[PDB]
Amino acid sequence: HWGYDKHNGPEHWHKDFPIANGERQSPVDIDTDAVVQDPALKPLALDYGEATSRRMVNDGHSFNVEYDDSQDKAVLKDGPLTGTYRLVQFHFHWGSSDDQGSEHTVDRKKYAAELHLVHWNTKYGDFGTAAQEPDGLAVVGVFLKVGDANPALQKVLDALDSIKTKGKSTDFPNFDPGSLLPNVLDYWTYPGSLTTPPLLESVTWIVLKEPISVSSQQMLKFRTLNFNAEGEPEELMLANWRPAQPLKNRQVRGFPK
Ligand SMILES: [Zn+2]
């Protein structure tokens, strides 16, 4: 088992998951001075118009909104990518107070939470196959910046009472993941990993420059979830972010700049 406390948190994961100290781990700090433009980069092409949400699940480390990835209803193309990537799920990371919780940082600045929209490359057939390949996954990272209430986010938060403990799920149809995107789609990109065990090095990271908003009040609702299953002792889901990992050999690129 793994988690986010002093003893089982990120600093210890390397013992059970050696790849934690590897060459393309995420998240990273994005130093905007070192960011470079690249004329090969394209605008991000998100097509979430037919996206079909199925359910919401507490997986014991976070909560996921699952999408129907059996066809091309919710696809991600272009940006830094070649091919088509299907949306399989999104989930969030957040911290114990509003001044922390994002996984990526910008010139060391942290936000209150971060949304990850996970996509797999269709040339690999399924998520499991895709997850093992360097070009297999694409994750769009969206910062949640504390400020005004976010009404799109509120629909997600209203279901959280129904999935308090590990393993619970609730049906969650009709949620549009495009409603949790900012209006401008400028992004930073770098080759990285999943930010949770097994920490697979299979992700092209697409971190959006513009955050979406969230209220302090709304942030308290994230923190009502439990890491523990029902019947075990309570362990509140107050914080589930991995800190910045060393950039090592990698280049962060920016679009449009
Ligand atoms: Zn994540």
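Sequence positions for chain A are given in Swiss-Prot numbering; the residues included correspond to 4-260, in order.
When the header is checked for method, it gives X-ray crystallography, 2.3 Å.
A Cβ is built for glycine as well, from the same backbone N, Cα and C atoms used for every other residue.
Listed in Swiss-Prot as a natural variant, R57 to Q is described as follows: In one of the major forms. Among the features that Swiss-Prot reports, active site, proton donor/acceptor is placed at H64. The Zn(2+) binding site feature in Swiss-Prot is assigned to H94, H96, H119; the stated evidence is experimental evidence. Marked as substrate binding site by Swiss-Prot on the basis of similarity to another entry: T198, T199.
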Q. Going through the recorded positions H64, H119, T198 in sequence order, which have a CB under 6 Å from an atom of ligand 1?
A. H119, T198
Q: Out of the recorded positions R57, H119, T198, give me the one sitting nearest to the residue listed as 'active site, proton donor/acceptor' by CA distance.
A: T198
Q: Would you identify the secondary structure of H96 (Zn(2+) binding site) according to DSSP, in three states?
A: strand
Q. Relative to the mean position of the Cβ atoms of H94, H96, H119, the recorded Zn(2+) site, which additional same-chain residues have Cβ within 8 Å?
A. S65, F93, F95, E106, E117, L118, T198
Q) Among the recorded positions listed here, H64, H96, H119, whose Cβ has the fewest other Cβ atoms inside 10 Å? A) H64
Q) For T198 (substrate binding site), which DSSP three-state class applies? A) coil
Q: Sorry to bug you, but what's the C-alpha spacing from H119 (Zn(2+) binding site) to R57 (variant position), rounded to the closest Å?
A: 17
Q: Give me the Cα-Cα distance between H94 (Zn(2+) binding site) and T198 (substrate binding site), rounded to a whole Å.
A: 12
